[PDB]
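Student: This structure is in structure tokens; I'll ask about it shortly.
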Amino acid sequence: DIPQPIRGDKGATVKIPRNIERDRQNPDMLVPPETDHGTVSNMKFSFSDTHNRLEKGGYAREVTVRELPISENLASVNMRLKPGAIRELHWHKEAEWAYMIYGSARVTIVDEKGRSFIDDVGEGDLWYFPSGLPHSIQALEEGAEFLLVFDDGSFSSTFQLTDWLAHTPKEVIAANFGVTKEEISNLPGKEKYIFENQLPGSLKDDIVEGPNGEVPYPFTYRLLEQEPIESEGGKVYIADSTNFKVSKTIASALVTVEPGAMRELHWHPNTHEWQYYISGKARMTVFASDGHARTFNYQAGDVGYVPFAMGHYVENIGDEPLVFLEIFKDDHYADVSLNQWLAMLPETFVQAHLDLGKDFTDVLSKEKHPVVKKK
Amino acid sequence: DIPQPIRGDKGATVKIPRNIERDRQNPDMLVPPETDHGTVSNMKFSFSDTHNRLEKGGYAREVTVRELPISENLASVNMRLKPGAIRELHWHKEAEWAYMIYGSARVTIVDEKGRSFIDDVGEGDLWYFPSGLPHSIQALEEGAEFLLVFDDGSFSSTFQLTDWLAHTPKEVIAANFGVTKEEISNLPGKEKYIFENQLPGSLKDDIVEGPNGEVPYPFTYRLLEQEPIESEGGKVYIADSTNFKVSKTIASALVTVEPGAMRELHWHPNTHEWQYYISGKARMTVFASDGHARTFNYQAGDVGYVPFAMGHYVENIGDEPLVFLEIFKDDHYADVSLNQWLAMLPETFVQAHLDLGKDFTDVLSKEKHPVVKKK
Amino acid sequence: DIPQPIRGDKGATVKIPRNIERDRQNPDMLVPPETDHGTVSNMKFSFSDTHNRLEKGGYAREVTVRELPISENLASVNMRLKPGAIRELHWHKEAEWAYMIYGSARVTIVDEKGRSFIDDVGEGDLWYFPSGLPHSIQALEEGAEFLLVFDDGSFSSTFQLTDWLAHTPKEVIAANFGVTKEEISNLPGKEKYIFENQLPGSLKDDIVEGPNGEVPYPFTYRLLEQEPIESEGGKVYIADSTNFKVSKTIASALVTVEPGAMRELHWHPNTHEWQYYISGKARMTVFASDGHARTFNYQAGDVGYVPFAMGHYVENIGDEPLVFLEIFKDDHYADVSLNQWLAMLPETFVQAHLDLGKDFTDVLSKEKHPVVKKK
Amino acid sequence: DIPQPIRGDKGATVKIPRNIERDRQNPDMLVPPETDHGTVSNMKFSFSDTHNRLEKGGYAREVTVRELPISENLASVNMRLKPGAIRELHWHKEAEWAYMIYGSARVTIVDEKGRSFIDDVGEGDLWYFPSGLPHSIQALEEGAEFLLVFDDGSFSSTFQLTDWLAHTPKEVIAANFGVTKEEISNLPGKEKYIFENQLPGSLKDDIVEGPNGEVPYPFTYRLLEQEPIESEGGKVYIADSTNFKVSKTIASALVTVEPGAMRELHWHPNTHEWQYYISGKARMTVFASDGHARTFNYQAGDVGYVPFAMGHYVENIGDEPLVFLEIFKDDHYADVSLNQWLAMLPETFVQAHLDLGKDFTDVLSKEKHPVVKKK
Amino acid sequence: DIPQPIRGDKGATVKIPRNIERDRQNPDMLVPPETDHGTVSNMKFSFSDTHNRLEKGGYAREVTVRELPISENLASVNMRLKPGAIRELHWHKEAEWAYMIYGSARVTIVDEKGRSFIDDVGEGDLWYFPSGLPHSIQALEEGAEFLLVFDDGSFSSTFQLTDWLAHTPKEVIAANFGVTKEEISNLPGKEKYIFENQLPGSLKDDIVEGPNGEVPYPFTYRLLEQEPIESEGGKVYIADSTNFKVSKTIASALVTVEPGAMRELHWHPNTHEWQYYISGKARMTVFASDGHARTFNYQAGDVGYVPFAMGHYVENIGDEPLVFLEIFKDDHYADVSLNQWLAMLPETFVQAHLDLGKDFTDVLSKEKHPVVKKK
Ligand SMILES: [Cl-]
Ligand SMILES: [Cl-]
Ligand SMILES: [Cl-]
Ligand SMILES: [Cl-]
Ligand SMILES: [Cl-]
Ligand SMILES: [Mn+2]
Ligand SMILES: [Mn+2]
Ligand SMILES: [Mn+2]
Ligand SMILES: [Mn+2]
Ligand SMILES: [Mn+2]
Ligand SMILES: [Mn+2]
Ligand SMILES: [Mn+2]
Ligand SMILES: [Mn+2]
Ligand SMILES: [Mn+2]
Ligand SMILES: [Mn+2]
């Protein structure tokens, strides 16, 4: 049907030409809760509203501070590789965190002591590459599609192996390696970035031994192999520097919310939250203090954000599971639950605040249930 | 059908959950021209992706620098009023320009010499209110829906008459007017902002005479009553400070592009362009120098932007007329046409640049045709 | 009498209308030391020159970067609560440090693991609440008046429990707790902030047990129960992260200077100093390098500041004890004493600098005496 | 010989490896005047210390805010073209001012009304291109070497005709001009920037007539054909918006100072001065207030700067004429002469300031002599 | 001879007056590698292009962000002291690192616990003074010349002992020490900064004992007494916080490159590199990503810079050893070698990137050789 911005005796029909498909995606923005108030920055952006860079072997598109200006500290790329296709050997200033949504890939990294790590990553697995350490990605037989998160919102360029070489004098490259200019005459004249290639062999045949030893901590993590926090309406899997040891600047949670359930009312006492919606449909109200609150809708492909310590919840508003990531630029994950907070205070003190009685304080739980199901 | 980000042997199918409706709206973003290159800021945002403020009497939603960070100098509100409904008497730091898309409204303004101007505005008419001059809007019998543009991208609050009074000591208000506190006890305790009211009478019965004379220049302009620049594929109506005399800080063009036509390749030598798409479907490539270019799609409800002097065109990609506004924070409208530029140079000099011959330079026109039709 | 800005043959009588009471408070500003020189930022502001927010149950007033722009990293609130009155359950981005000047209060805090801490605080006691951890204050039978310091100078709003709830959809609150909308219909429609309430019972009856254990470190500290550094002219009590373990971002000293005594010539090698004058009258010269120095006067109710590493002293210029706080945004307190510095160098090297002899270097002490008494 | 940083009993021999050739170029920096004092920003940079971009047809090198950070508002390019060589048709945000040091060139410009201007420029002639108006340069039979000044210090890229076309979809270019894609298949795939070409014919055969009329004001100026201000030690030729009418944002003076002469003590009351040293050797002291002053040396190829209203002089310290440009981002040239200032005051008032008598005030001149010769 | 900016069929002779001596110093800037491309900030500045502050006892000159704006985090002073001459007792906000290029000096430092450290430093030795800790330098019988590096690029003033005292009221100084105003009447009226003095006695006779114990870590380091990393073409000596324990904010390497050798292709994965060229002649290309690269020349007296993670090499282009320092604002030194990186990957994966075969991958070394010699 044709939604209208009308809530009781407020609002009016739209009389100008309009985008009905977007209005249908944003029911809580066309018709917000009457409890929303005040100016709040935009906290929502879709990867579908970005330019897609197409290459022989896949694609990449990005959501940065140039698209979502509230997110100054975190930026993201949605990258797709065809079977065997390679994301060229490269490095950058930013640390990189990744979640494998579809397929599988082989990654390489070499550290500043010349120690190498090569591993395969499947659906639900993570990687984290510390700032400036060079790495590559190669999709295996299914291809691969993954979300990358960088710990600077201004992320724009990366340093590519073949770009460096194409911009270094040939006589210097030749001197660097002890070869003649003729022996390196076939070097590419420009970057590859993403390129097609044959499927690699078995992981065990790729492992490179060297004089400098094994890396002290792995750069990949099997998130979905861990035991989640399970509550009535869903599951939360947390990876931060306490369990995924190398992941110093990114803390993460994968949240699944069943139909009829919600990520409970909470905030993060440490830093801003950046969100990616893998599947399903949500709404979230962000409470910004001083009587300011604004509700946003999200679905698969959307990036969201919750500035440091703002109150929020994430409600599944669809008939399928809602699956999303909560990402923090910090060495740990932390939340304060509204329910648990109030449960741990004297009941008459809580009653004095809320103008409610024992029938309310009796429902509070001292145990944290990150995802709750509607009764 | 199901679009895919594939262009020849580049790109791949989407393997993750996705937003198919948005992908269908953005065909030149999911599959950009092969001529696009490099990092370019986002130049596109939809009013449908904003929170709608609903009141008794209408609604308002906004696109500001908090949504579209490239647009630091210009922000916009889409406001709707029901019949008789009033946008409360108010003022702000920003100058305000307006285009009436639907219906009609009565406006009031009083200047710094105490001179008043009251007028009715219909579809295709403009207003402009200089910074800090207080004004109101009241929809007539059809109601009204209009686009407001403010000459600061950070636009967020306005000063409302009843809010000022509600935050002034009652004894001061009473002293200001020579009345008792009892005589003003019924003042509202909070702002109205938008409120329902009876239809006003005839314009002529509202005109207020005073000791200070007539305003020197009218604050409204009948844009669509002017003679447009007519070219093969469409029409352009320009209002800037040379014709709409009070409009010192906003220059504007309403452009109509027939199906199969395009706003020609051009740039603006004076300042940034802010766009609103009233109806139809477009694509535009923004050329940013140094080999950077990015293509965007637009449709009804979208805001666009073209930073100062960047090369661009606007192509109708639908079967209905494309109608949009070009807005500039300047005292005049100016463009340089690629066609006219090259037509006014020696033909062999142009040939030396383009590696093309007389058969090309023969097609160039010394006359500017802002909108061209495909052959 | 009537002070005049005259120092020997410099200065002149004031010939315009003037503020004689303020001139009397600022004798070293109306008539500075002849050793002052150059442009130095303002380092002084009075709480009496701020707006006082009055509520049922007390008041609060603040000195922020909007009042004292040199203090970009630290801001402060002077808050007063009547007996039993409650500062509403709330949180904020900033860490909070506090000094109880008058009376006593009960505080609550619940951490990110759901562990609670409830304690009573009396005169001379501190609290510290880490960023984002929710807390409350309730005055006991004497009421309470305390100084709060926040580790951001831009401090302006806090997140209040009842404000969050008033801006969350009722259906979401009901879903969050497993109750009906009817059971929460009496929730307040706006924040309380400060509110009157009955005196609480004994502390031991308020302690809440829970499944998550005791907090690892207490959030309160009995500063005046510690052994001070005692020197001839006064006492210094230091609390930083080395003794008050949770106090990671605020280091503090309470200094008492007897009449005729002075906080010695020193600087802080770690960070800026923020000052609050609890009682008495002072002057301080701030030495800013490159021959710049400016003298300021302070008395009860004043905030002062000393930018990172600037040389200074604090002289009691009255007949009662001078009592003030030195606050640092750091994990430790550190000072370098001019006396001790020179005492620890070879005497002829010091003599070569100062153009003075053994009779001077003989007075230097290798032991640090933070507060010295005039002979 | 080997200069040393020694001035009387101050300074010492250099004991580390050093750059003797640069020390010889900077005698007043290795051994400054004893009257210099305090921290002053760098006001000097050489084009020889910049990367030279070499192309088929010439070269270009630049001094921007990235080289000389004091100069935030003005940047410069030294460009050289071989005979017939073309600086490709282009535009940019910045206004452009130029001085032809060597040879001659033909310029084209087309304005926003489609009016064209084509002219030849020889040694000592200027051009000025308003922001965003497209233009080209083509060297004639001698080739050409010129200094360009842009009215933004951040100047980095320009919009090139063939770059725009190479980044526009071929179907759009074809639609724009009413030609087929096949007819434009030979368009260059990348920019030309600077390219070789045959010498053009006579100027009169290039003039393009059109329907839109003559430009109202010429874009070139014959500076050295004007009557200079002639004083005892040299000559000054001024071009600003009062005589070179289009030159709205750049005011300029070409100064020649004979051996033994100096540009007198003066300042500019309007804005910052940017300098280019065409030939000879200079020193200048910049007086920055508050007892700060620093002396710099300049020679051919150097850029200098004098921030707004700072006191200065320019002394010829060589045996050939010193020739330099003074450039201002303003609509006029203005200076205050120290001599003329004091000459226009009562002599006893001047004597009271300087502690000198009639024998000094008797030498002052009420007439301004910008360049004075040593007696 | 007379160099010209000509590379094959690109470039042209210089036709304007020019700086031939600087052009001869910058052969790779007048004629860059054809592989250079795009806008890159200036990464080079000479101490010879700075004002030299001359005093009785020596000199000091500086390169700060005001000279080299890319270097926002690090600034440097070249200071020279005559025999016995003293750099006055002082402190500052910035941490200070030093390298003794010529001669020897005695340093003093007293920490925040009143512990003193006095030591002699010779050629090749370092010091590091933590922020705000007061210190002095006194040259011994050879005099001294050293490079100081400060961990803020805005470095401008320091706090001097005698300046502090000259700007403190005499009555306060007298009260601080328990002396009369008459006993301190001979204090200097202004700073000394650098001053002549008799040679000190033996180090052992200067050591000051005190009640507070020995400093836990020494403030000097004998860099050239350590075992260097020795490779075919040179030597690298590293001092960071892992070996020079107090040096928390500065990591450093002294690199020696024999004629015909080069510091290999590498980057730093942690932070920006600041360079000082002690002796010899170099070129370096900085690779900035996205196809941007620019080559710079350096010789004795030059400061260089390499922004975080940019690719680079340093080639000796002279007939003597090239000796330079690499400085980082970090707690450790780290590099990634291009050679070692590729050696630690599967050979066919490397071949797939570079379009080269086994004859290339066979030359790669798993061991890092920071300095390589040409074959
Ligand atoms: Cl990437
Ligand atoms: Cl409005
Ligand atoms: Cl508060
Ligand atoms: Cl150019
Ligand atoms: Cl120094
Ligand atoms: Mn990466
Ligand atoms: Mn969350
Ligand atoms: Mn308005
Ligand atoms: Mn346009
Ligand atoms: Mn608080
Ligand atoms: Mn202090
Ligand atoms: Mn140009
Ligand atoms: Mn001048
Ligand atoms: Mn120092
Ligand atoms: Mn390096």
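Throughout, chain C uses Swiss-Prot numbering, with the displayed residues spanning 6-161, 164-382 in order.
Cβ from N, Cα, C; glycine included.
Marked as Mn(2+) 1 binding site by Swiss-Prot on the basis of experimental evidence: C:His95, C:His97, C:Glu101, C:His140. Residues annotated as domain 'Cupin type-1 2' in Swiss-Prot: C:228-369. According to Swiss-Prot, the mutagenesis experiment C:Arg270 to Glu carries this note: Leads to a 20-fold reduction of CO(2) production. Taken from Swiss-Prot, the feature Mn(2+) 2 binding site covers C:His273, C:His275, C:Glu280, C:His319, and the record attributes it to experimental evidence. The mutagenesis experiment C:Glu333 to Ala is recorded by Swiss-Prot, whose note states: Leads to a 25-fold reduction of activity and a 4-fold reduction of CO(2) production. What Swiss-Prot records for C:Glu333 is active site, proton donor. As a published mutagenesis entry, C:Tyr340 to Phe appears in Swiss-Prot alongside the note: Leads to a 13-fold reduction of CO(2) production.
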Student: Could you round the CA separation between C:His97 (Mn(2+) 1 binding site) and C:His275 (Mn(2+) 2 binding site) to a whole angstrom and send it over?
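Tutor: That separation, Cα to Cα, works out to 29 Å.
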Student: Report the nearest neighbour of C:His140 (Mn(2+) 1 binding site) in space among the recorded positions C:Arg270, C:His273, C:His275, C:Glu333, comparing Cα positions.
Tutor: C:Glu333
Student: Provide the list of binding-site residues among C:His95, C:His97, C:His140, C:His273, C:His319 whose C-beta sits under 8 Å from chain E at the C-beta level, in sequence order; use 'none' for an empty result.
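Tutor: The answer is none, since no candidate qualifies.
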Student: In angstrom units, rounded to an integer, how far apart are the Cα atoms of C:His273 (Mn(2+) 2 binding site) and C:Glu101 (Mn(2+) 1 binding site)?
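Tutor: With the alpha carbons as reference points, the distance is 27 Å.
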Student: Out of the recorded positions listed (C:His95, C:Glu101, C:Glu333, C:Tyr340), which are within 10 Å of C:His319 (Mn(2+) 2 binding site), Cα to Cα?
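Tutor: Those close enough: none at all.
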Student: Given the recorded positions C:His95, C:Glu101, C:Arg270, C:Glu333, C:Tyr340, which one's Cα is the least distant from that of C:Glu280 (Mn(2+) 2 binding site)?
Tutor: C:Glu333
Student: Have a look at the recorded positions C:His95, C:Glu101, C:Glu333, C:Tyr340 and say which one has the shortest Cα distance to C:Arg270 (mutagenesis position).
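Tutor: Result: the closest of the recorded positions to C:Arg270 (mutagenesis position) is C:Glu333.
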Student: For a Cβ distance below 6 Å to any atom of ligand 9, name the recorded positions from C:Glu101, C:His275, C:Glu333, C:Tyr340 that qualify, or say none.
Tutor: none
Student: Between C:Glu333 (mutagenesis position) and C:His95 (Mn(2+) 1 binding site), how many Å separate their Cα atoms?
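Tutor: One finds 27 Å between the Cα atoms of these residues.
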Student: Hey, what's the Cβ neighbour count for C:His275 (Mn(2+) 2 binding site) at 10 Å?
Tutor: 23
Student: Residues near the Mn(2+) 2 site, C:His273, C:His275, C:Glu280, C:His319 excluded, by Cβ within 8 Å of the Cβ center?
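Tutor: Along the chain, the qualifying residues are C:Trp274, C:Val313, C:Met317, C:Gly318, C:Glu333, C:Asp342.
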Student: Near chain A: which of the binding-site residues C:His97, C:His275, C:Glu280 have their Cβ closer than 8 Å to one of its Cβ atoms?
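Tutor: Near chain A: C:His97.
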Student: Near C:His97 (Mn(2+) 1 binding site), how many other Cβ atoms are within 10 Å of its Cβ?
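Tutor: Other Cβ atoms found within 10 Å: 24.
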Student: Please identify, among the binding-site residues C:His95, C:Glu101, C:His275, the one with the smallest Cα-Cα distance to C:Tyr340 (mutagenesis position).
Tutor: C:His275
Student: Other Cβ atoms within 10 Å is the metric here; tell me which of the recorded positions C:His95, C:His140, C:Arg270, C:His273, C:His319 scores highest.
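Tutor: Answer returned by the neighbour count: C:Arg270.
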Student: Applying the rule Cβ within 8 Å of the centroid of the Cβ atoms of C:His95, C:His97, C:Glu101, C:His140, what extra residues of the same chain belong around the Mn(2+) 1 site?
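Tutor: What remains near the Cβ centre is C:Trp96, C:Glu99, C:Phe134, C:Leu138, C:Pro139, C:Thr165.
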Student: From the DSSP assignment alone, can you count helix, strand and coil residues within the domain 'Cupin type-1 2' (C:228-369)?
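Tutor: Each residue of the domain 'Cupin type-1 2' (C:228-369) counted once, the result is 21 helix, 69 strand, 52 coil.
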Student: How many other Cβ atoms are found within 10 Å of the Cβ atom of C:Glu101 (Mn(2+) 1 binding site), counting all protein chains shown?
Tutor: 24
Student: Per 10 Å Cβ neighbour count, which of the recorded positions C:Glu280, C:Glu333 ranks highest?
Tutor: C:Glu280
Student: If you measure C:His275 (Mn(2+) 2 binding site) to C:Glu101 (Mn(2+) 1 binding site) at Cα, how many Å is it?
Tutor: 22
Student: Give the number of CB atoms, excluding that of C:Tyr340 (mutagenesis position) itself, located within 10 Å of its CB.
Tutor: 22
Student: Provide the three-state secondary structure of C:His97 (Mn(2+) 1 binding site) computed with DSSP.
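Tutor: SS state of C:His97 (Mn(2+) 1 binding site) = coil.
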